[PDB]
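Have a look at the structure below, then the notes.
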Amino acid sequence: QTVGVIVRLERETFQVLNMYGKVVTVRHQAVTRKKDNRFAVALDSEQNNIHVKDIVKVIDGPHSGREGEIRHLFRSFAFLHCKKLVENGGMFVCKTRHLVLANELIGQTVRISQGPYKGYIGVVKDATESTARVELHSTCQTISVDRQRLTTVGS
Amino acid sequence: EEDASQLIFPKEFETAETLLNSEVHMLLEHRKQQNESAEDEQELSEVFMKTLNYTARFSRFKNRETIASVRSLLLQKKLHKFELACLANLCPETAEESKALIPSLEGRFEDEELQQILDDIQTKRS
Amino acid sequence: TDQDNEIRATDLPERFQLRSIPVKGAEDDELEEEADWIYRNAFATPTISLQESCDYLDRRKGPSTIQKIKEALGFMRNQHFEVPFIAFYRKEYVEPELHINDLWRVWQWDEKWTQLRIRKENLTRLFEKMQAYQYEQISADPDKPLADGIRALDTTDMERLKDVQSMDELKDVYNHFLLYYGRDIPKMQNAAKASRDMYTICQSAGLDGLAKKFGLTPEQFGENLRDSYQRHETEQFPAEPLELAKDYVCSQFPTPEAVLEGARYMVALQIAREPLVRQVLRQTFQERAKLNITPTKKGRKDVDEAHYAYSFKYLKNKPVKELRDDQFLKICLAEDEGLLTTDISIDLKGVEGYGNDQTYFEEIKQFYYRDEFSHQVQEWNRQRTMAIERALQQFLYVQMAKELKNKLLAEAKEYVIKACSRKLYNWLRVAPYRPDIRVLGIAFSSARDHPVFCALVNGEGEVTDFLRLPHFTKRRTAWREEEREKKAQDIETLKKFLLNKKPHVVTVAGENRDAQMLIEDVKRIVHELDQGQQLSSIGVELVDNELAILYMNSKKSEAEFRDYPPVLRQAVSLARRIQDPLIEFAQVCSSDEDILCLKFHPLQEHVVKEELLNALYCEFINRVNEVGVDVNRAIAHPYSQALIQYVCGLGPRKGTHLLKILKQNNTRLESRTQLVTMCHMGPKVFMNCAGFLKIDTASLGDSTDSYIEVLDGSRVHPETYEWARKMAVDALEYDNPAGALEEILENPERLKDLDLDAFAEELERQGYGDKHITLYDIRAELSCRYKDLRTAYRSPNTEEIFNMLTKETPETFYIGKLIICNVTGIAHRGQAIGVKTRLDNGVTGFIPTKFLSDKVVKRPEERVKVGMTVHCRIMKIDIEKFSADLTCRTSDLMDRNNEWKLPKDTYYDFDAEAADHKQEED
Amino acid sequence: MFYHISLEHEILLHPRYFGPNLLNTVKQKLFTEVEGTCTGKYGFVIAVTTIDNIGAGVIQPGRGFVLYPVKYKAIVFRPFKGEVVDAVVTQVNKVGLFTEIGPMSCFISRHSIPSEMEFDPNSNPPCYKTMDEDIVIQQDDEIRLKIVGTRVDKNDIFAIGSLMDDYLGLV
């Protein structure tokens, strides 16, 4: 239920900052590493898209008039970073809402059934939601053809 | 390796000057008024708020004229900026008290002159 | 450490030893004074703010409670009886005025009395030493009158110190002492050892003599304030204030005006420091204080309708008495956060022209005034007016306002702690589940892919088997075929598991709204089994999983079941909780402050941690002692050993040592006497814990060759074992004790025929005191031994189910609240009636077409799409169906008429709010 | 120790702010940056009196950001080791006393406290008092503390004080 960021390092104990913002002590073995969400979505008061490493201002919430860089993201919480802040090793946590702005066809064999390439056959190497790349068996060349002009050849 | 025991301070403090709690408070409150009159300004730091209330509480002289008079009185004496600022913002009540507070003080200027100076400081204090 | 060994060996209650101030015997006079002081300051002192009584044991008190408090003081201080022991075996002395909680309050105020006594002793020694050192100067030269600066530390001052009844008065006395003698104390120290600020400026300059010519002494003026009239007439002097000032003019005070200024300061400071003046003004503030709140630049925009400080964003002339519950705590928290600034004053603000608007200063101006028109009198009157004006505004108003603010905040924190205690008591009062035991705890995660884990526990809470259902969270009515097949397969697997294990009750975690779906699936399976009569009825319960989650997080669960996944661990915890909430709560809440992890009050983090922990552990001690603790059960089941620490007079240390000795000897607690003969328990600790420790004699059986006392498995104290035997003999009307006791226990119906009143008179005649309550308790125990007094377990009601699943309370989910919802579809009935939305808490919102926009809506399809987010205002709440009416009209969101916003404070300064945002607009 | 110096700071200005109010933005950013900075060399920075000058902005090759060196007279507070200074108690307990000198948080240990003062846990507000009880030090009081130790802490110096010397106490 709770995820935190290690803010202080010590010989025996750890001081991990959880989403709630408080500091709790744990040991080395008990704490287990969690992967960081390199690409995550969230929400804010302004109703604008907010990503990671985005300068934001805490106009409301636990902190007032505080600026930081997002390092980890949660559904309703976010971890901010700074270098001027003595408390919590420069790392604090604030709510995302309180924060404000400051494939299935790949590998199949297809026949082009329309257009100037009608009759040609190739293998899809990478198909986008609307267009697909077909390597032609005959011309030694890969071309981009609208997916509406393709029909998969069944065995 | 810098302190009032040896008075050895860096070139930056050698060049620059010292300020007292009173005048520091006056400047800080003036800047507070300036930023308050300013609109759509960054919210000023709680650290300066803290220093402001501290200096206001420990403000020994309540007026610019009193600050100027005490400053001139201190200047009259052949005293270093560090010692002058320390004695003024501490307002030692007695010559022995001032000697104890400032080790460099004793052996520099003699006791009755020190007592007269600190009594003048007290009289300036309102 | 050696301290633990010393506590283990000492024949005193462990908590008594652990008390910061050691418990010492109290004389009769000290007990009487302490009892009266406790009654006055703990039961007979109404709070300034509106605080409702938290007493829940009762299913105020007068002077009669003073004697009960004295009896309790005697029991703890002298007889070293803990509060549970007094409340359970000394009821005749403390009840009905004092209950167990009241006895705890008395114990706490006993500590407060002890500390106050120590401080009074220290100040008395200082005062006597000062009296002697000051008299030393008079002794050498008695002829020379004392200088005006040397006040007399007379017996009046000594008695005033002796009359202190509170810390505030003690401080007033100390400050008054320091004002006059503070300068000379270092000389006092030097003299005693060898024999074995702005004030000093005026003292050195001699302005004190002029300060004495103003007309009255500080004590006289304080008396005038106390009596609200000119009790002492100000003495007038011929010379004008300036004329006397020039006499005292010197280098320190050159101008006569400066001389007068210094004298006025001396008068003002003396008036402020007069203890009588401080007491009178303290009462005035406690009677007429008002609170004013003005938001800061930050709060003018941050304190919106959803903020907890919105209600008291602006306050004007709100009496402190109007503050209720933790309102002051919230106000203080907002000030701490910089959202607003508070002010406590005794005069109305911005209420000019109101009848009798004169400030307290104007009211008391005539108490230090001379009614004459002579010019000299007028000058002296002006000097007096300015002196008092400075005394009040500079010292008294600030200090008294701060004191009142501290008192109000303390009251609010006490209320919050009381609420936390109430919640813990309610949680711990739930009795073991009684089928109309084997418990199957089912836990699941909010994720769809996550499985469902079922843990089966026998009657003693030991995990015997578990079941994993990968696709139990899926709906059996899902349109997809594979999903229906997976759900069906899990259904049959659970059907067979239930058929074979035959659990008595199944508890399902209240993780989210899907818990209801799991409840329905389990109930349907059980219904099928009862339909075919292959299995008896199995109780189905929905259980809050907060405690199970805490156990899952605790490293203890990992040690006990390393291979069991977290969901299975919390399933085990839920089954244990329903089996016995008290044992589960005690085991889950360890000494690592895991109890604070539970959400008792929203502001539980803003109160004193020690007070909250002490109250919570007091609730645990009260419940543990009431229920009783079985040592043999604890030994055989380590997870239940956590109740021994809460047992009266044992504590964690003695309890652990008791288990250590029992396991070292590889024996059982066959009888209570073994606690002394074998465990070498001191007589006082045995007295405290013997009646709260239960031994299951029937479980002991014939294996115990030593004599087995049947009464050992009853609340009947060993001291009253003979009384119980006599009661049994009289019940059977014999004309042996161990035969009669056994027969009456088998057939206790004959107990009602007993005339316990006569036995009461006989005991009083032979010197045992009033024991009618004890006799009634003994008879009840004989009728039923260790009958459980906890409230019978009942399934959660609709309100509790809604709170457990949605994690919402009326305070946070109310009509008019602004919320965010996601569209999940269109409500149909072609024809449509509105838009269906799902909230993050599981509540299904509905937006009618008319409320879908300010203007008329033709088709909702273009207005909203599936998955779009809409800001809506709550109109109606249906907790039973987890539904909520919503409106997204722009006008509704604006709420110009303030119809949807929460109620504001009664003294809300609407004029200030209007001016503030009008200037903001400008 | 409160002081006034003329310091130099270089600030990088993004070309976005190359408008008519360039200098105003420069000074504003200088305030936002230097204000409140605590450095080992110059102690703490209390406020900025004035801007001495704005050296000619240089245009960094390959980056439109313009480097402006700005001199400015600003107030600082750099304590030392062995200097009596006024302090404000902020919390009293058994371990030691806590006091404040502007931004710097100082503290007093049971060694720095003379042998006369004792721990009184029974005291509802923790306090340091001797048998004579002549001087009692509680929260919010003014004490004269000779600094003893100093230490940089995440670009924020914290000092430890003492009052073992004669007369060092409430007045």
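To match Swiss-Prot, the residue numbers of chain A are left as they are there, and the shown ones run 545-646, 703-755.
Quick check of the header: electron microscopy, 3.5 Å.
Just so you know, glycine gets a Cβ as well, placed from its N, Cα and C.
In the three-state DSSP scheme, A:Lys579 (mutagenesis position) falls into the coil class. Feature annotation from Swiss-Prot assigns RNA binding site to A:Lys579; the stated evidence is experimental evidence.
Long-range neighbours of A:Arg619 (DNA binding site) (same chain, six or more residues apart, CB within less than 8 Å of its CB): A:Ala586, A:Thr640. Feature annotation from Swiss-Prot assigns DNA binding site to A:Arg619; the stated evidence is experimental evidence.
Residues or ranges marked as domain 'KOW 4' in Swiss-Prot: A:594-627.
For the domain 'KOW 5' (A:704-737), the DSSP counts in helix, strand and coil order read 0 helix, 17 strand, 17 coil. Annotation comment: Swiss-Prot describes A:704-737 as domain 'KOW 5'.
One mutagenesis experiment catalogued in Swiss-Prot, A:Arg577 to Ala, is accompanied by this note: Reduces the affinity for Pol II elongation complex; when associated with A-578, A-579 and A-582.
Under its mutagenesis annotations, Swiss-Prot gives A:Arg577 to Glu the following note: Reduces the affinity for Pol II elongation complex; when associated with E-578, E-579 and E-582. Counting every protein chain shown, the number of other Cβ atoms lying within 10 Å of the Cβ of A:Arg577 (mutagenesis position) is 6.
A mutagenesis experiment is reported in Swiss-Prot for this position, A:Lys578 to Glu, and the note states: Reduces the affinity for Pol II elongation complex; when associated with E-577, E-579 and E-582. Listed in sequence order, A:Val547 are the same-chain residues at least 6 apart in sequence whose CB falls under 8 Å from the CB of A:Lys578 (mutagenesis position).
Looking at Swiss-Prot, the entry for mutagenesis of A:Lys578 to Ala says: Reduces the affinity for Pol II elongation complex; when associated with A-577, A-579 and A-582.
Here the residue is the original one, but Swiss-Prot notes a mutagenesis experiment at this spot, A:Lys579 to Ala: Reduces the affinity for Pol II elongation complex; when associated with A-577, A-578 and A-582. Neighbour density for A:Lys579 (mutagenesis position): within 10 A of its CB lie 5 other CB atoms from the protein chains shown.
What Swiss-Prot notes for the published mutagenesis of A:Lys579 to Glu is this: Reduces the affinity for Pol II elongation complex; when associated with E-577, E-578 and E-582.
Cβ environment of A:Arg582 (mutagenesis position): A:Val596 lie under 8 Å away, each six or more residues apart in the same chain. According to Swiss-Prot, the experimentally introduced change A:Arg582 to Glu is described as follows: Reduces the affinity for Pol II elongation complex; when associated with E-577, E-578 and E-579.
For the mutagenesis result A:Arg582 to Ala, the note given in Swiss-Prot is Reduces the affinity for Pol II elongation complex; when associated with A-577, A-578 and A-579.
Long-range Cβ contacts of the domain 'KOW 5' (A:704-737) within its own chain (Cβ-Cβ under 8 Å, at least 6 residues beyond either end) map to 743-753.
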